[PDB]
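Engineer: Quick one: the structure is below, and I'll ask about it shortly.
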Number of protein chains: 4
Amino acid sequence: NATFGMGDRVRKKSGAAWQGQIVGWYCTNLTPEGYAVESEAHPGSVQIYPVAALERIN
Amino acid sequence: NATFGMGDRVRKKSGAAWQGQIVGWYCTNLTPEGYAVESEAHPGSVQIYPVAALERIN
Amino acid sequence: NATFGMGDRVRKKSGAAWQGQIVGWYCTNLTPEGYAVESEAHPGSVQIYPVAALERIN
Amino acid sequence: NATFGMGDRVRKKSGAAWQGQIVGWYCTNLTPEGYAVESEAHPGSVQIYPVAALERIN
Ligand SMILES: NC(=O)c1ccc[n+]([C@@H]2O[C@H](COP(=O)([O-])OP(=O)(O)OC[C@H]3O[C@@H](n4cnc5c(N)ncnc54)[C@H](OP(=O)(O)O)[C@@H]3O)[C@@H](O)[C@H]2O)c1
Ligand SMILES: NC(=O)c1ccc[n+]([C@@H]2O[C@H](COP(=O)([O-])OP(=O)(O)OC[C@H]3O[C@@H](n4cnc5c(N)ncnc54)[C@H](OP(=O)(O)O)[C@@H]3O)[C@@H](O)[C@H]2O)c1
Ligand SMILES: NC(=O)c1ccc[n+]([C@@H]2O[C@H](COP(=O)([O-])OP(=O)(O)OC[C@H]3O[C@@H](n4cnc5c(N)ncnc54)[C@H](OP(=O)(O)O)[C@@H]3O)[C@@H](O)[C@H]2O)c1
Ligand SMILES: NC(=O)c1ccc[n+]([C@@H]2O[C@H](COP(=O)([O-])OP(=O)(O)OC[C@H]3O[C@@H](n4cnc5c(N)ncnc54)[C@H](OP(=O)(O)O)[C@@H]3O)[C@@H](O)[C@H]2O)c1
């Protein structure tokens, strides 16, 4: 049922920028489908976002 | 092979405090076993930490 | 011109919760008036938010 | 008494990478001299670090 899979390249659609690979997943009531995304510009740094904030790119 | 499972109650072992439930997982080279943890004090806010930073509590 | 000062007790108005003291300030084009807020529940952990996301409480 | 000033270009010295401009400052007991740093690769996204984690670059 997941929109993205591990290793998909994604970016934030709007506001603060972020772009890199899906490295993980999380689930809360506020964010029932969320992803961890490792920056492709800053190796090692990871941010987490709701699926609606992200879009996949090639 | 995972140290924690969804819904385990964990806290940060040292430095900045954080305590709540495991809600997710992530994997990078720097942090090959990491977890997302939703605060039990601040619903909705989630932080992510390496497994070595966390310990399970009852 | 600042809405809050160091040591004000604030909380997030909506979405993910956060509550504690103002401990700092930041300025970007996206967020020209932002604050660092140390949780009163999780000492040491700090999050940063735009002024519009926060409200002062006693 | 501050190590960096607004607009200094800094990077994380080790572990997860981060590089961009100083955009802010924070103070806690754990981190009595901390900085907010806006990524030069991902405009708008800001992370916060203790002074010991950062070094200035030209
Ligand atoms: N995503 C991560 O994992 C992560 C980790 C470390 C740092 N950060 C930092 O967080 C920032 C993300 O910036 P952004 O543009 O996505 O969001 P932002 O402008 O920093 O807004 C922060 C959050 O505050 C709330 N908010 C913002 N404006 C609001 C308003 N007018 N009214 C009510 N609430 C408002 C929303 O919080 P709610 O979500 O509570 O609605 C929003 O997600 C970056 O600087 C980033 O590096 C993110
Ligand atoms: N974990 C999250 O998801 C998350 C999200 C938003 C905000 N935060 C904020 O981050 C903070 C976590 O504080 P903390 O006590 O865990 O860490 P901290 O004292 O803020 O240190 C931050 C990071 O900088 C590096 N660092 C710190 N001291 C260093 C030193 N002497 N030399 C070299 N590097 C050093 C380490 O980075 P490296 O990891 O690169 O080694 C450390 O993990 C809290 O204020 C928290 O709310 C965390
Ligand atoms: N604030 C910090 O310093 C910090 C540090 C570490 C971790 N975090 C974590 O970030 C979370 C904050 O949650 P929250 O409720 O404030 O925000 P959220 O629901 O996690 O949303 C994250 C950000 O993604 C964007 N977004 C969310 N929904 C969107 C949508 N439908 N369309 C387009 N963009 C959308 C906004 O980003 P933009 O801001 O780019 O618009 C929003 O600020 C907590 O889990 C928190 O612990 C925050
Ligand atoms: N800095 C921010 O503003 C911010 C915002 C959002 C997301 N993040 C995310 O946080 C990450 C930073 O990674 P990093 O390499 O600096 O740190 P990290 O490897 O993610 O470690 C996280 C924190 O947990 C503690 N820790 C890590 N290893 C430990 C160990 N072996 N024993 C005890 N505690 C340990 C330290 O926390 P203590 O600090 O409590 O000692 C460390 O600062 C990135 O993925 C980044 O994008 C940071």
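The numbers used for chain C are those of Swiss-Prot, and the residues that appear cover 21-78, in sequence.
Per the header: X-ray crystallography, 1.9 Å.
A Cβ is built for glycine as well, from the same backbone N, Cα and C atoms used for every other residue.
Copied straight from Swiss-Prot:
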- C:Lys32, C:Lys33, C:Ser34, C:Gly35, C:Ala36, C:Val66, C:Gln67, C:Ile68, C:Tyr69: NADP(+) binding site (BINDING)
- C:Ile68: substrate binding site (BINDING)
- C:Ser65 to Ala: No effect (MUTAGEN)
- C:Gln67 to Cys: Decreases affinity for NADPH and dihydrofolate about 9-fold (MUTAGEN)
- C:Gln67 to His: Increases affinity for dihydrofolate 36-fold. Increases affinity for NADPH 110-fold (MUTAGEN)
- C:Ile68 to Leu or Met: Decreases affinity for dihydrofolate about 5-fold. Decreases affinity for NADPH about 7-fold (MUTAGEN)
- C:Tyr69 to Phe: Decreases affinity for dihydrofolate about 9-fold. Decreases affinity for NADPH about 22-fold (MUTAGEN)
- C:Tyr69 to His: Decreases affinity for dihydrofolate about 9-fold. Decreases affinity for NADPH about 60-fold (MUTAGEN)
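I'd like to know what surrounds each of these features in this structure.
Structural biologist: DSSP assigns C:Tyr69 (mutagenesis position) to a strand. Within the same chain, the residues at least 6 positions away from C:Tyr69 (mutagenesis position) whose Cβ sits under 8 Å from its Cβ are C:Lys32, C:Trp38, C:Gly54, C:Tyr55, C:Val57, listed in sequence order.
Proximity of C:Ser65 (mutagenesis position) to non-local residues of its own chain (separation of 6 or more, Cβ distance below 8 Å) is seen for C:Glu58, C:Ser59, given in sequence order.
Listed in sequence order, C:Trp38, C:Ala56, C:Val57, C:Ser59 are the same-chain residues at least 6 apart in sequence whose CB falls under 8 Å from the CB of C:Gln67 (mutagenesis position).
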Engineer: For the recorded positions C:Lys32, C:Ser34, C:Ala36, C:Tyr69, which residues show a Cβ-Cβ distance under 8 Å to chain A?
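Structural biologist: Only C:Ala36 pass the 8 Å Cβ test.
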Engineer: Can you tell me which of C:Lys32, C:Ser34, C:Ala36, C:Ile68, C:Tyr69, our recorded positions, come within under 6 Å of ligand 2 at the Cβ?
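Structural biologist: By the Cβ criterion, which requires under 6 Å to ligand 2, there are no hits.
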Engineer: If I take the alpha carbons of C:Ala36 (NADP(+) binding site) and C:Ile68 (mutagenesis position), what is the distance between them in whole Å?
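Structural biologist: It is 12 Å, counting Cα to Cα.
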Engineer: Could you measure between C:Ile68 (mutagenesis position) and C:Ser34 (NADP(+) binding site) for me? Cα positions, answer in whole angstrom.
Structural biologist: 14
Engineer: For C:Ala36, C:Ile68, listed as recorded positions, tell me which one has the smallest number of other Cβ atoms within 10 Å.
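Structural biologist: Each of the recorded positions C:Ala36, C:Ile68 was scored; lowest Cβ tally within 10 Å is C:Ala36.
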Engineer: With every protein chain in view, how many other Cβ atoms are within 10 Å of the Cβ of C:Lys32 (NADP(+) binding site)?
Structural biologist: 18
